[PDB]
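To start, the structure itself, in C-alpha cells.
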Amino acid sequence: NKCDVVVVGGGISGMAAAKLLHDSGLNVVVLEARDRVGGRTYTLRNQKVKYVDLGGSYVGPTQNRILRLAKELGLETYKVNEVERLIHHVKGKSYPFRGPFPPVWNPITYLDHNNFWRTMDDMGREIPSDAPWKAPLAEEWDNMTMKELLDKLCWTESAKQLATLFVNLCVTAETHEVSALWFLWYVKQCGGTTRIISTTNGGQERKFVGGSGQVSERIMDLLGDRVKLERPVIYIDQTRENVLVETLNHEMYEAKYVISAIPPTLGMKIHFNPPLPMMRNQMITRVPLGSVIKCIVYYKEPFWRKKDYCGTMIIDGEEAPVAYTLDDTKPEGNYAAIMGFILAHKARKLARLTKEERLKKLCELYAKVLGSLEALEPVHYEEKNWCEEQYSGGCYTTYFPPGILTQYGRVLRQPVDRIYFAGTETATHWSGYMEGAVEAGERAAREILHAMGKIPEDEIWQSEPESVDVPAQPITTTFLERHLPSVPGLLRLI
Amino acid sequence: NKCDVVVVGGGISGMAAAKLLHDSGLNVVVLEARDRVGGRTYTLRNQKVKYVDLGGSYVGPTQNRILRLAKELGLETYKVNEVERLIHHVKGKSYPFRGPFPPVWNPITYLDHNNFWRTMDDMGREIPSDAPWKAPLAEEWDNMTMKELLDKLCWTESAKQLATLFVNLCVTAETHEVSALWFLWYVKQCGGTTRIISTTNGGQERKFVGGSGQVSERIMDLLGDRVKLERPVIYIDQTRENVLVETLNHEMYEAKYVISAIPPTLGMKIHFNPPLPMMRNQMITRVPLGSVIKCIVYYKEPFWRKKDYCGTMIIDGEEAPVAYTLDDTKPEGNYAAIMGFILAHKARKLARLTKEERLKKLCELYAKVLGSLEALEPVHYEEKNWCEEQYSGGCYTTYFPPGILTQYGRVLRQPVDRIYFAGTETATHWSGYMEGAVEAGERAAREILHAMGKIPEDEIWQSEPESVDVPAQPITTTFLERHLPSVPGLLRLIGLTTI
Ligand SMILES: *Cc1cc2c(cc1C)nc1c(=O)[nH]c(=O)nc-1n2C[C@H](O)[C@H](O)[C@H](O)COP(=O)(O)OP(=O)(O)OC[C@H]1O[C@@H](n2cnc3c(N)ncnc32)[C@H](O)[C@@H]1O
Ligand SMILES: *Cc1cc2c(cc1C)nc1c(=O)[nH]c(=O)nc-1n2C[C@H](O)[C@H](O)[C@H](O)COP(=O)(O)OP(=O)(O)OC[C@H]1O[C@@H](n2cnc3c(N)ncnc32)[C@H](O)[C@@H]1O
C-alpha cells in the first residue's frame, strides 16, 4: 500500500525516474498497465530472428543520457550498416549516393533543395528548446501547418516531395496534420536537420546488442517486486494528506508524490480528484500520437551489399508502401534483414491487409528498388502496428496540431499539486526518443527530490558528460550551402 | 447489476436513448458520472436569477426532434428578443441594423461578403451529411484549415474579419485549429449559413421556459431508480457472453448491449477489453472539444430596448472579451440580462482573471457597444467555464483538426461488437446541438432494437414530422445574391473588356 513515490508507467522514462529515486534511498513503486515493461520499446526474441526491436531501436551521438544508462546496465551498441551506397528511388528509378542528403542535379532544383534544409535550421535557431512558445514568431508559425510552410518554401515539386517524406518519417504524421512551429522545434531540439537524418554521426548510428527492451527489463530486474505489471492506473486522489493511486485490478497505493510517465493524452485514462486544472484538462485531448507499422523482412544473406548498396532506401511517392529502410542485419552478418516503416496515412490504409499481403507488397517494392530478385525470397517476417496499442496510442511520439503548442505547451511539465510529469514528450533534447525519455524521467525524479528538500533548485536540471564510446563529430556546412540563393532569390537577382 | 442495455452518460442523448428503449419494454440502466443529469446542458436555479441555462439553451425551426421530445415532457418554448435593432461593432464603433447579416455599403466589400456566404453554402452542397469524407474534393478540403480557406476566399479584410468571428462563434475554436472540410460539413448539416446564424427563423430563435436542463431531469423522473448518479464508467469487458460495465465507485453492471452516449474523446476515460480496433483507438485521441465561457450579466431593466437595441451584439476586435451577445431577459420581461460568449483563445486567456474581474470587463465592453452608462450597473452575474469540466472536455462540441475527418470519420458511429455510439457528435442533422443529441440517442437505441430482431433495418433511421409550434421558413436568396460576381470574377470581367 504505502511508499514514497508512485511512478505511473514502466517505459524507459518511468524506469529511469524510479531507478534514480531508488538509488537515492526512497521507496518506489512502478505501476505498469501491460504484462510487460518497455512501452514504446519492445524486443521480441525467437529462433528465427534471435532478437528484434519492434519499437524504438536507434541511438546515436549527442544522446548521452540513454548511452550512459544502458552502459551502466551492462549493454553494448553496434553500428547500423552504412558502409556501401544509400539509394534514393524517384520516379521509378534508383539513384545510389553517398553522404546524408540525397543529391540533386538540376540547377534550379538544387537551389530549392539547398534552401529548404537551410531554412529549416535558420528558423530553428530562433526557437528556444525549453520554451518553443517563446519563439519571436511563435504564433505566426504555430497557426500554420507544415503543408502550408512547404507550399510557400518549395518552388519545385522535387523539393516538396522530399520535404514531405522528411516530415512523414520524422514524426509519423502528414504535413497538413502538424504545426510548423512544433515541427521546427522538434528538429531543432534533436540538433537540426543533419543530426536528425543521419545514420553515421546522427540519430540512427547505432542499435543495442540484444535489443533496446533490455533497458526497461534490466531496471525491472534491479527493482524486483517494486514493479507491478498489469496494474493500469484508473484514479488519482489528491484531496488528503497522502496521494492515493488506484488500479483497474482494484489495488490501492499511497504515496507522498506521483510521477506520470505516460504519453500526455493517456492521462485521459485516469479519473482525477480534484479535477485537473482547465488548461491540462483540455491539453490532454489535443495531443495525438503518430501512426506507423514497423516491418522487418528477413533474408538468407544481406544480398544488397554485393551490389554496393548498404540497405538504406529513401523511396518517394504515394504508391510505395514503405518510404524508408535501413539494414537490420546483426553485427555478426547473420539474420540478414531490411527494416522498413509504413508511415502515417499508409499505416491506416494498409492495416486492412493480412500480414502475408503486406509481406508480398514489401518484397516486391524492395525487389524493384534494390534491383534484385533475391528480395522476392524472404525467410521470415516480423511486424508491429503501433496504432492498435491502447497503452501507447501510436508511435513514435506525440505531435501538435496547428494552434496547440502556443496555447497549451506551457502546461506539459507543470506539476499538478504532488503529480510531476515525465515521459519523452516533456524532454528538451531528443524529445520523442529514448534519450528524451531518460532526460524527462531523471528531471521529474529530481523535481521530487527538490520538493523533499534533499537537493537544491539548481540540481533539478543536470548536464550529461559526452559518451566515450559514441563521440559526436561536429555538423558542418560548405560556403556554397550557406550562401547560394533560393529560387526567388535568384529571380530577384534577375 | 443485470439489465438489457447499459447507457453510458445521462446527457440529452443518453436520456433520449434510455427513454426509447424503456418505452419499448426493455430494462435499461443509465450510468452517469456526475451528481446530476443534463451534461452540456445545465440549468442553475437561485433566487436572483430564478433559472438560467449555463450550457446549451437555444432551439429553433428544423430542430423537430428536440422540440417533440420536450413537448411530450410537458415543456414550452418562448422567443428570444429580436424586436429591436441588432448591433455590429467593428473598429471600435457600433452600427445598428436589421436582418440576419450585418449590411455592407462598399460595392467591392459587398461583392466579397456576398461571395463568402454563398461559397460556404456552394461547397456545403458537395458534402453528404451522413458521409462528409465522400465529398469529391474531401481530401483537398480536409488538408486545409479554415484559416487557409478564408485567406484564399476573402479579398477584403472586412469579409475575412466577419468570417473569422463566424467560425469562432459556431465552433468555439480558431480558424487555424479546424479542418475546412469538417467546418463546411458542420454548417451544411445545420441547414447552411443563414439557418445557423439566425435568431428569427434560425438556431437561436427560442429557449425553453424554465431551462433546457428539464429535458434530462424529466426523463430521469420517468425512469426512476434506473438512473445511477456518480457512477463514472471505467471499464467495459466484451470477452464473455454478456457485456460487463464497471464504475469508479466499484459497481458492476451486466448487459446485452451498451450505448456510449459521451463525447467521443471521453471514451479515453474507459479501459477496454478487448482493446478497441486500431481506427477507433486513435480516433478518440484526435477529436478535442472547443473552448467557451458563457457569461450572464443581470440588470434592473432591459435598458437597451429603450434605445431600440434588441440586445444582440456582434463584436469584432481582439480587445473585446465577448464576441457575441443575446438578450437573456425572461419572457415576462423581468430578470433583465445579457448573455455573452467568451470564445476560443479568449476563454483560455481570460480564465486567469477572477469572476469579479471578468464582470468588470464585460460591463465596460457593453457600455461602449451600447453607448450606455447603465451597462456599468449590474445587479447580478453568473458564468460557467466549460473548459474546466472533466466529464465534458469543453463546449459546445467536438471539432476536427486538418486531416482527421477523412482518415477517421468513418468509425465515429461504427459499432464495436455490442457497443453502439450515441451523442450529438454522431448526428447527421444539427450535430453539436441538443437536436443532434436526440437524433443520435434514438438512432443508437433503434440499432440495438434491430440487432435484437425487434424492428426491421429500414426503421433504424427515422424521419421526424415538422413541429406545428415552430414553423420553418425556407432559406431563400435573391437574383443578385445568386449571380453577382466575386471580386476575382469581377477582375476577370475587367480583364476581358480591356482586350
Ligand atoms: C513505436 C516506435 C517508437 C520509436 C521508434 C519506432 C517505433 C515504431 N524508433 C525509435 C528509435 O529508433 N530511437 C528512439 O530513441 N526512439 C524511437 N521511438 C520512440 C521511443 O520508443 C520512445 O520515445 C520512448 O520509448 C518513450 O518512452 P516513455 O517512457 O516516455 O514512454 P512509453 O514507452 O510509452 O511508456 C509509458 C508506459 O506507461 C504505460 N501506461 C500507459 N497508461 C498507463 C496507465 N494508465 N497506468 C499504468 N501504466 C500505463 C505503458 O504501458 C508504457 O509501458
Ligand atoms: C456547453 C455549451 C453547449 C451548448 C451551448 C452553449 C454551451 C456553453 N449552446 C447550445 C445551444 O444554444 N443550443 C443547443 O442545441 N446546443 C448548445 N450547446 C451544445 C449542447 O449542450 C450539446 O450538444 C448537448 O447537450 C450534448 O448532449 P450529449 O448527450 O450528446 O452529450 P453530454 O451533454 O456531454 O452528455 C454526456 C454525459 O455523459 C457523462 N459522462 C462523461 N463521461 C462519463 C463516464 N466515463 N461514465 C459515465 N458518464 C460519463 C457526462 O457527465 C454527461 O452527463
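Numbers in chain A come straight from Swiss-Prot, and the residues shown are 3-496, in order.
This deposition comes from X-ray crystallography, 1.7 Å.
Any Cβ shown, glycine's included, is placed from N, Cα and C.
Where Swiss-Prot documents A:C5 to S as a mutagenesis experiment, the accompanying text is: No loss of activity. Sequence-distant neighbours of A:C5 (mutagenesis position): residues of the same chain at least 6 apart with a C-beta under 8 Å from its C-beta are A:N29, A:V30, A:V31, A:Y255, A:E256, A:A257. A:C5 (mutagenesis position) falls within neither a helix nor a strand when secondary structure is assigned with DSSP, and so counts as coil.
Swiss-Prot gives this note for the published mutagenesis A:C156 to S: Complete loss of activity. Within its own chain, A:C156 (mutagenesis position) has A:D114, A:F118, A:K162, A:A165 as residues 6 or more apart in sequence whose C-beta sits under 8 angstroms from its own. Taken residue by residue with DSSP, A:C156 (mutagenesis position) is part of neither helix nor strand, so it is coil.
Annotation of the mutagenesis experiment A:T158 to A in Swiss-Prot: Dramatic loss of activity.
Annotation for A:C172 (mutagenesis position): spatial neighbours A:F185, A:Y188, A:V189, A:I198, criterion Cβ-Cβ under 8 Å with sequence separation of six or more. According to Swiss-Prot, the mutagenesis experiment A:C172 to S carries the following note: No loss of activity.
What Swiss-Prot says about the mutagenesis result for A:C192 to S is this: No loss of activity. Note: A:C192 (mutagenesis position) has non-local neighbours A:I198, A:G205, A:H431, A:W432, A:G434, A:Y435, i.e. same-chain residues 6+ apart with C-beta under 8 A of its own C-beta.
A:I199 (mutagenesis position) falls within a helical segment according to DSSP. Of all Cβ atoms in the protein chains displayed, 19 besides its own lie within 10 Å of the Cβ of A:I199 (mutagenesis position). Here Swiss-Prot describes A:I199 to F as a published mutagenesis experiment; the accompanying note says: Alters specificity towards synthetic inhibitors.
Remark: A:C365 (mutagenesis position) has A:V299, A:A377, A:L378, A:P380 as non-local neighbours, by Cβ distance under 8 Å and separation of at least 6 in sequence. For the mutagenesis of A:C365 to S, Swiss-Prot gives this note: Complete loss of activity. The structure shown keeps the original residue.
Same-chain residues at least 6 positions away in sequence with a Cβ under 8 Å from that of A:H382 (mutagenesis position) are, in sequence order, A:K50, A:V51, A:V299, A:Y300. Quoted from Swiss-Prot, the note attached to the mutagenesis of A:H382 to R states: Significant loss of activity.
Taken residue by residue with DSSP, A:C389 (mutagenesis position) is part of a helix. The Cβ of A:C389 (mutagenesis position) has A:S293, A:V294, A:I295, A:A349, A:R350, A:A353, A:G396 as same-chain neighbours under 8 Å, each 6 or more residues away in sequence. The annotation that Swiss-Prot gives for the mutagenesis experiment A:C389 to A reads: Complete loss of activity.
Taking the Cα atom of each, A:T158 (mutagenesis position) and A:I199 (mutagenesis position) are about 21 angstrom apart.
Summarising the environment of A:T158 (mutagenesis position), the number of other Cβ atoms within 10 Å of its Cβ, over all protein chains shown, is 18. Each of the mutagenesis positions A:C156, A:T158, A:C192, A:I199, A:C365, A:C389 was checked for a CB under 8 angstroms from a CB of chain B; the ones meeting this are A:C389. The DSSP secondary structure for A:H382 (mutagenesis position) is strand.
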